[PDB]
Amino acid sequence: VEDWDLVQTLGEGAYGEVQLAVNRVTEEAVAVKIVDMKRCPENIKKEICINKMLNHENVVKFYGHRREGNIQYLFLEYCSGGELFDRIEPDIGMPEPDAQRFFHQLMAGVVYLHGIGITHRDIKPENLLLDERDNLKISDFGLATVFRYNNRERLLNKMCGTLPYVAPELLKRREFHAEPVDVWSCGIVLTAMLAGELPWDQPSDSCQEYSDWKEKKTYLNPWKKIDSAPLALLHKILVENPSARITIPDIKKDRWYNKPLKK
Ligand SMILES: O=C(O)COc1ccc2c(c1)C(=NO)c1cc(OCC(=O)O)ccc1-2
């Protein structure tokens, strides 16, 4: 209903929905995200402003914005693959070779964002959309924010994202660096793909399962399901002191990351 028709509901979140929109002339498809500024106008001015900076093969394409009353419409690549969340078999995961591919692509996407000084802040499988040839695209810049401007980094102080994905320091410190938290959530997504389960509800000393990982009890799952090469990488990503935690340029030199698996 706006030059294009709204065919089916797609991602009914809080604040609005995402629809599938076909143009009836050209037959082309898009995702219309629909935010009713009555049911924030501030976090939404940022989303689109961030979205206009973005252009990469692993980040959902931004086509434009119209205001139509209270109603903001963001015109967004439609990913006919859907969510990576759905290619994770509960308790089992997915073939190592697909995980490694999705991880290569997620890395590419994140390097990109980080190189333009943007942290996504909410990387989880629900936010990783797949296109028609199963290429992974980083989605939903609703919580994204700028952490380098004019070549100066600034620490974040707002807590956000999704607890099982979040990095311990975001719980513990008043200010933290933006990049390592994005790395940590990327690691949790790896664990998710390779084991089909989340290792803990939040990285708290108060959280049993989290305490067992710091004690290297990798004899429990989801670790036992994982396999020594990728698990060695997870050991370098899910490090607690954000400063000792591996960085992306170094993930790119890790053995499992550079292992041939897939045709
Ligand atoms: O193939 C299917 O079964 C459905 O395909 C989908 C399913 C969910 C979503 C899409 C495509 C999207 N394409 O862009 C999409 C975008 C979304 O954006 C959310 C945001 O920007 O917050 C959310 C859900 C979906």
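Numbers in chain A come straight from Swiss-Prot, and the residues shown are 6-44, 48-271, in order.
Placed from the backbone N, Cα and C atoms, the Cβ positions cover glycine too.
What Swiss-Prot lists as ATP binding site is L15, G16, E17, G18, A19, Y20, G21, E22, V23, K38, and the listing cites sequence analysis. If you draw a 10 Å sphere around the CB of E17 (ATP binding site), it holds 9 other CB atoms from the protein chains shown.
Listed in Swiss-Prot is the mutagenesis experiment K38 to R, annotated as follows: Abolishes kinase activity. Sequence-distant neighbours of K38 (mutagenesis position) (same chain, six or more apart, CB under 8 Å from its CB) are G16, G21, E22, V23, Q24, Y81, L82, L84, listed in sequence order.
Quoted from Swiss-Prot for the published mutagenesis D130 to A: Abolishes kinase activity. Taking a C-beta cut-off of under 8 Å and a sequence gap of six or more, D130 (mutagenesis position) has these contacts in its own chain: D148, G150, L151, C168, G169, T170, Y173, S193.
According to Swiss-Prot, the active site, proton acceptor annotation covers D130. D130 (mutagenesis position) carries neither a helix nor a strand DSSP state and counts as coil.
One mutagenesis experiment named in Swiss-Prot is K132 to R, and its note says Strong reduction of chromatin-associated CHK1 ubiquitination. For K132 (mutagenesis position), the same-chain residues lying six or more positions away in sequence with a CB closer than 8 A to its CB are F93, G169, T170, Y173, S193, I196, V197.
Checking the recorded positions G21, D130, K132 against ligand 1, none has a C-beta less than 6 Å from an atom of that molecule. If you look at the deposited chain, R44 and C48 flank 3 residues with no coordinates, and their C-alpha atoms are 7 Å apart. Cβ neighbour density within 10 Å is lowest for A19 among the binding-site residues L15, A19, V23.
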